[PDB]
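Notes follow the structure.
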Amino acid sequence: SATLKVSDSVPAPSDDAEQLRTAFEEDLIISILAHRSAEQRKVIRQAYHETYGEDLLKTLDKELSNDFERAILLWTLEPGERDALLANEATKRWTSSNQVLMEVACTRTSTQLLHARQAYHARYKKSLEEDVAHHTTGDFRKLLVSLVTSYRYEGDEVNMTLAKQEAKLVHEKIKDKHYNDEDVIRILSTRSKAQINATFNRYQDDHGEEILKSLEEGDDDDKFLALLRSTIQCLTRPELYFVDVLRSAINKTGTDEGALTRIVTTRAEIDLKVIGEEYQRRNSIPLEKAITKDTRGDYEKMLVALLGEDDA
């Protein structure tokens, strides 16, 4: 699942901070942070702030910034505050094409999303809800708002009878092309992930083709269905959603800014290893090589080091 390679023996935080201070005044910054855990790094900032009276991030936290720097920020922030920045940039420059709101909302557990929601308050004196329903429009808004306000139950419980009925209902709607039906929304927003897969297992048993296959009839450029599609991979098999965000960007075709870094850093300590496995399959090339393709500066180097393969 996780690719991050942590030292089975880590030094003292004050010493990591000292070296980092010196490295900040590259291969050293990577040899440390790209091999520490969420806590060990936390302490670092903490012990770093004590020593020099100055947060190592208040300096790198900025819009116009170098990709290597960006990769230092997103990764060094606590996972909760690292999503708040994303749960905030997506709303500033939002477009019906920006699915980064569904991503953070559907690829996160219940607790992790509570941290993001309990971090959008602190750093923004606002809620993630009000801003989402503030800057988004139409059906995209009804979905993005519905998804970001969820606090799903995370158990195994499966109501097979409800699974078929709603699978039936969602099935009828996909037929008439009502990809924006209120019911499809309610289900994929309040049911346990055990209930979402079980429903689609019913949708695939009681029909034949995978849910995503059903979608193969929507309008030519329907930008909402695209949101649904991801909300089907992000909630079912995230790794199978991340590989497709990687393949694009790496090809330089995507319209998502920072998709590459926004994913490596976030999933490194989660399911990056699976994502990677599911990557080589779709590309016939190890992700580490796809990234170190044409360029290999400190930024591409940090990206790969977070993948484990520091020397790719």
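Every residue number used here counts from 1 along the chain in the order it is shown.
Looks like X-ray crystallography, 2.5 Å, at least that's what the header says.
Cβ coordinates are placed from backbone N, Cα and C, and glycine is handled just like the others.
Taken from Swiss-Prot, the feature Ca(2+) 2 binding site covers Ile250, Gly254, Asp294, and the record attributes it to similarity to another entry. In the three-state DSSP reading, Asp294 (Ca(2+) 2 binding site) counts as coil. Close to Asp294 (Ca(2+) 2 binding site) in the fold, though at least 6 residues off in sequence, lies no residue with a CB less than 8 Å from its CB.
In sequence order, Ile291, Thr292 are the residues near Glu300 (Ca(2+) 3 binding site), counting only same-chain partners six or more apart with C-beta under 8 A. For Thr295, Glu300, the entry in Swiss-Prot reads Ca(2+) 3 binding site, with the evidence type similarity to another entry.
Within 10 Å of the C-beta of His35 (mutagenesis position) there are 18 other C-beta atoms, taking all protein chains into account. Per Swiss-Prot, mutagenesis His35 to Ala (Swiss-Prot position 40) is noted as: Loss of peroxidase activity.
In this structure, the C-alpha atom of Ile250 (Ca(2+) 2 binding site) lies 24 angstrom from that of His35 (mutagenesis position). The binding-site residues considered are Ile250, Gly254, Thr295; of these, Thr295 has the fewest other C-beta atoms within 10 angstroms of its C-beta.
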